[PDB]
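Input: one structure, supplied below.
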Amino acid sequence: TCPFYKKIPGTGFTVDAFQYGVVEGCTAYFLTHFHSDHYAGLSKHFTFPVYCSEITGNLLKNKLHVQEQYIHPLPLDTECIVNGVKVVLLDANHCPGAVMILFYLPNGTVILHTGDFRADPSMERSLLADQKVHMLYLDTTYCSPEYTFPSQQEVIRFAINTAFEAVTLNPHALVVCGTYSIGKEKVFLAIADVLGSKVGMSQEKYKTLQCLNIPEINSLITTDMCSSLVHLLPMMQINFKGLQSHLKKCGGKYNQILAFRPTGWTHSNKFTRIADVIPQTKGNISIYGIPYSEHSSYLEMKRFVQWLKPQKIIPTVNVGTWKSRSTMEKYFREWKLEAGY
Ligand code: NI
């Protein structure tokens, strides 16, 4: 049964709640972004409206095969009426096509649902700057002060450096990048750009990328593996046995892989900086982990909430145990007492 933090009061609206069957009274099912925990349940056989971004729509039509009529894409940053309720979609700074949703209730209540987000100061000069938000449904993935990690522009620096080094030292080395969902495209696009290459990938991953409205995408990517020296691979595959396997397939065209596993937080963030990173090494294969996050750090989250001064906060992540719920409330109370709301 749909949990209360997936419903919007005073509406027929639900958010990311596609895995319960029909939801009694739900006229509309919102989807914040194309990640399988949030979309779990959608298919070709859905015959209720789905509101989402244009990009999320393309993924719905082409990857899940939902029928065009039931996909209502909406522009971002545009005041839109939906069953006689004003709503706005705002960029979530998560993956491609990921949005937050502003709901303007008839009664005067304003609600913000963040979806998955990486909070940023540019969100403080958006349409949110113009009015008061009473309820906040918040991505709490990293709501604990241990969770620090670098900026995305810092990570893209390291990456561009490491790869452009090794390839200039050894011009017969391959760059590999791990992946298992949309997100983090900047990692491989930036490396390929510094190397003068296209990124090569499976057909299914090519298909996914062709849905994302990336400008000039036809010049950046290929299904011809042979022609490319930045390859993508399933994240499951990014290990020694699997990289050996893959290094066989390229047929004596490269003599060294240099891989990147973009990850979120891991416990080695607590002790080691990004400039002082190293890889595991079993022969000529070298696997880097790099903490490129598309979720708010604790400090980023804290700042966004303290600016927003919401009257109430409803977590959407780590809500499954009383211990986590309890820890989170304590942080929300501190933030409130510091900031005076
Ligand atoms: Ni996500």
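Chain A uses Swiss-Prot numbers throughout; the residues present, in order, are 700-1040.
Per the header: X-ray crystallography, 1.6 Å.
Using the three backbone atoms N, Cα and C, a Cβ is placed for every residue, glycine included.
Straight out of Swiss-Prot:
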- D838 to N: Impaired nuclear focus formation, reduced interaction with PIAS and increased sensitivity to cisplatin (MUTAGEN)
- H994 to A: Impaired nuclear focus formation, reduced interaction with PIAS and increased sensitivity to cisplatin (MUTAGEN)
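Let's see these features in context: how buried, what's close, how far.
Same-chain residues at least 6 positions away in sequence with a Cβ under 8 Å from that of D838 (mutagenesis position) are, in sequence order, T813, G814, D815, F816, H994, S995, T1015, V1016.
Under the DSSP three-state reduction, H994 (mutagenesis position) is assigned to coil, being neither helix nor strand. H994 (mutagenesis position) has a Cβ environment of 22 other Cβ atoms inside 10 Å.
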